[PDB]
Amino acid sequence: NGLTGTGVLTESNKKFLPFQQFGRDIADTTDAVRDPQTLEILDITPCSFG
Amino acid sequence: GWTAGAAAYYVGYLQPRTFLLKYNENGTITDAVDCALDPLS
Amino acid sequence: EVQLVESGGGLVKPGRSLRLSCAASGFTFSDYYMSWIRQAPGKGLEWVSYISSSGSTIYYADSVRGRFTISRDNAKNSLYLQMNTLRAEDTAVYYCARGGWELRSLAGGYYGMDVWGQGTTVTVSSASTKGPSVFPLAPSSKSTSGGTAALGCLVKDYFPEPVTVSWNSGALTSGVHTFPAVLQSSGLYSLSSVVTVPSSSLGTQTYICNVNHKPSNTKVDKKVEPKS
Amino acid sequence: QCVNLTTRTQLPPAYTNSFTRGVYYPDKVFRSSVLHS
Amino acid sequence: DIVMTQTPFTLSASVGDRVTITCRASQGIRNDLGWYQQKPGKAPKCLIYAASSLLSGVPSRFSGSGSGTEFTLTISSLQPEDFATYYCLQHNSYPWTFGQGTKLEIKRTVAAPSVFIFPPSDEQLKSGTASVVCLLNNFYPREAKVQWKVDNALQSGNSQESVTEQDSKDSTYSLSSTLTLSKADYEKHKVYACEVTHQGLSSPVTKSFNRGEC
Ligand SMILES: *[C@@H]1O[C@H](CO)[C@@H](O[C@@H]2O[C@H](CO)[C@@H](O)[C@H](O)[C@H]2NC(C)=O)[C@H](O)[C@H]1NC(C)=O
Ligand SMILES: *[C@@H]1O[C@H](CO)[C@@H](O[C@@H]2O[C@H](CO)[C@@H](O)[C@H](O)[C@H]2NC(C)=O)[C@H](O)[C@H]1NC(C)=O
Ligand SMILES: *[C@@H]1O[C@H](CO)[C@@H](O[C@@H]2O[C@H](CO)[C@@H](O)[C@H](O)[C@H]2NC(C)=O)[C@H](O)[C@H]1NC(C)=O
Ligand SMILES: *[C@@H]1O[C@H](CO)[C@@H](O[C@@H]2O[C@H](CO)[C@@H](O)[C@H](O)[C@H]2NC(C)=O)[C@H](O)[C@H]1NC(C)=O
């Protein structure tokens, strides 16, 4: 939906209210998103680690 | 002839306030605190 | 904007029927009562009929009940009168009017009879269509007084109400005064138009009344001269 | 169309305590296990 | 139903002064009253719709006051576009009933009429009928009386009058009375007279002719 980024997308267990599209963590980065065509929630995890 | 019943309503007014809000383990807000409302808060 | 137009009037011999129609534009027609309102000539306003939405609640006047019938069509946005067995007291200008506002819904405008039609003339007369008979009313000393004297033209016995008399093809506008036509017991109209002109000018200039009857095709010019 | 049916019986204005009432979501963001200000 | 009564009923005024019209009712209507104005020849239009509230596009010199009964419309500082006939209508219960109107006339210094009597034209006496016209020219008070007399007998029930609209220049009226007889009955009498009574005349004026005298 215009929000760009990089990472790994995985199936999620969070459950958004109908007026919500993005989810943010404590550092205010987007870590969850609702897919605009299948209406399923996805988690976004960074790629570099270790 | 118009009768009215016995319901009630309540009116309060808003102020610019700073709130501390925790949500839940799954969205939905459980609690929030009003600063400027006691030296404790 | 918002508008109401009518049609259907004219002339009807008594004992016969007519049908007035009224078409609206710019409302939500199912949210308003509609009304028919007459006005007799030389008189005041008087309601004839009221109807609610879906035609359940219908008010007639006591003078007209059992002879007239209202109808609505909310799909076609239309209002009717079926006028049966007409009488000589139904000669009037009729108006479509909206004043309803229907206190169960959220309508717009004002509460009152804010929008109106333009009027439709109904004439009831066993007459037909007759032409006018014209005489010149000569200027005379019994009409003369000092500096001025009056002369005119009497145009009488005609049914088709709109008739006109001018002076000198429309030249004289000073003192020219056409009086309201009068309706006789015979059923035909009559009137007389008179103009004053300096008494030094009794016969001197041209004073020819031009009589034109538009429903018929009568056109006659009559000269008025002092009495022999 | 208008009818004012009021009765001239003023009324002492009562009050009551809204202890912790009237908290809305001041955004459309989703959040879990946090303490946002 | 609910009947309405308007009290002034042919009020007369100058230009630029106060004018009051009162309208009463036969039940209790709360504020559902409208004031309507009709100029001669047109459709009526609303001016006040809930007994005190003007419509959009109405000048601020009209005023409405109201109660359960006894409603009032007031025009202060009259202007020449405000001379018409004013109705009061109730909006409370169906069917909605009108008042009676109030024509409003323009003042004018008492002016007596010029009077003139016209005998029937020779052409008409051929046809077999005699119209005898009597004209009253220019005059403020329209409350004029036209008495026809035939050989000094006051004539009742064979005349018709009509009157003009108040003149836009000199604010006067003019009146034409027509007496209609048969040729036969016309030829039975001699003096035809027309006696006009009016406030500008100290005593009535009679114009008369003698049938058959050139
Ligand atoms: C968006 O369009 C896609 C197709 O372009 C829709 O996907 C269909 O979803 C239904 C589920 O009810 C499947 O049975 C179809 O096979 C899907 N089509 C394809 C081509 O995969 C999708 O439903 C549309 N969005 C919405 C909200 O209806
Ligand atoms: C969000 O939390 C609520 C309670 O805080 C969860 O509701 C309970 O879920 C457990 C197992 O998931 C059930 O055994 C309970 O019966 C539920 N209680 C009620 C009152 O419903 C809920 O499942 C959580 N997750 C969501 C909404 O996705
Ligand atoms: C409702 O009550 C009010 C006040 O009693 C009436 O409104 C008028 O209000 C103006 C000022 O807003 C006063 O100057 C008037 O004197 C009031 N009118 C009267 C007659 O006292 C109003 O008329 C009432 N409404 C109805 C429908 O009766
Ligand atoms: C809606 O508001 C407009 C003004 O914004 C009104 O338009 C005025 O109408 C009067 C009456 O003809 C004119 O004298 C003004 O010059 C108009 N002003 C403008 C800016 O057009 C309009 O009458 C209002 N509509 C209603 C139904 O009240």
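The residue numbers of chain A are those assigned by Swiss-Prot, with the residues present covering 544-593 sequentially.
Cβ atoms here come from the backbone N, Cα and C positions, even for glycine.
According to Swiss-Prot, the naturally occurring change A:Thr547 to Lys is described as follows: In strain: Omicron/BA.1. Record note (Swiss-Prot) on the natural variant A:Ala570 to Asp: In strain: Alpha/B.1.1.7.
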In Å, rounded, how far does the Cα of A:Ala570 (variant position) sit from the Cα of A:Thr547 (variant position)?
17
Let me know the DSSP-derived helix, strand or coil state of A:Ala570 (variant position), please.
coil
Any same-chain residues 6+ apart from A:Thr547 (variant position) with CB under 8 Å of its CB? Would you list them in sequence order, or say none?
none
Other CB atoms within 10 A, centred on A:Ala570 (variant position):
6
